[PDB]
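In what follows, a single structure is set out as structure tokens and then discussed.
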Amino acid sequence: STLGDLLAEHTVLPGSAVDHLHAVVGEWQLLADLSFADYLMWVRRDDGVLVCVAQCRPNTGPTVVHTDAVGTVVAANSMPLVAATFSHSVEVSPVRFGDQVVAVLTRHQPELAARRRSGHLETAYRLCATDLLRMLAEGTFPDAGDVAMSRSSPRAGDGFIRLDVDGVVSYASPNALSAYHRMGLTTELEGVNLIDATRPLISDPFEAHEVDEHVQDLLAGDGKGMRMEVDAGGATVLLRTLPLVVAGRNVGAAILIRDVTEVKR
């Protein structure tokens, strides 16, 4: 019944791809939270049959898939658009690894009519979800190795920051701004260069540069997503970067942040 068990039972995917799929399911709560939406992961077996091998539910809104869909076997003809993609609202999208579409995500969310009436936060989350969905389709989301990389990693709701290509903060959620306030930041974060705001605040001169190094590498393309725990003005934040790349070009980055000051005691 686990993802590994189902891929082996139903699929002939190569070691590489199986790893990629583990990495998705390892990472996709982020995707669910940002999307305010349910996700199910489908694979196509030789029979051409569809099997749902994984499912997550958003923390940030209600689910519309109350039933456990994992292990469910379904005929091609009965989910036309999903089957085609291999070659409540339901939007459909591919997961590519290498030259091929190795899995397909279906997104489940309430009808437009009666959902969370949008706000800045919800707007920023959804945009970043679209960006991640595109990267999953182009096979660039996940990445370095093929693993989830941490158990304690910040949830989107802990703090969210949208970086533009020039390293200026275009969006920062109230939680992100709160953490930054605890780090000793006295001004606003939106509209300001992130490196210029963040460096002075990081206590240890090594780490301050490590962050500088990384964000510069994040805005040039030569740079993978990283997690680092820093100390700043008495506080301790956990930072997590995701490069954003749409069809060749860097569109910025998402940084998640969590004030773990108390949880580190």
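Heads up, chain A uses Swiss-Prot numbers, so what you see runs 2-88, 109-286.
Any Cβ shown, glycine's included, is placed from N, Cα and C.
Looking at Swiss-Prot, the entry for mutagenesis of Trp43 to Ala says: Loss of activity, cannot rescue a deletion mutant. DSSP gives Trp43 (mutagenesis position) a strand state. With a cut-off of 8 Å between CB atoms and residues at least 6 apart in sequence, the same chain places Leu51, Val52, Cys53, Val54, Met80, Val83, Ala124, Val125, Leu126, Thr127 near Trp43 (mutagenesis position), listed in sequence order.
Around the Cβ of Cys53 (mutagenesis position), 22 further Cβ atoms fall within 10 Å across all displayed protein chains. Under its mutagenesis entries, Swiss-Prot includes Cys53 to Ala with the note: Resistant to copper and NO inhibition.
Within the same chain, residues at least six positions away from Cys57 (mutagenesis position) with a Cβ under 8 Å of its Cβ are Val26, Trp29, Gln30, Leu32, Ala33, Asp39, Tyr40. Annotation of the mutagenesis experiment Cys57 to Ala in Swiss-Prot: Resistant to NO inhibition.
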Roughly how big, as a whole number of Å, is the Cα gap between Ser88 and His109 that 20 unmodelled residues would have to close?
25
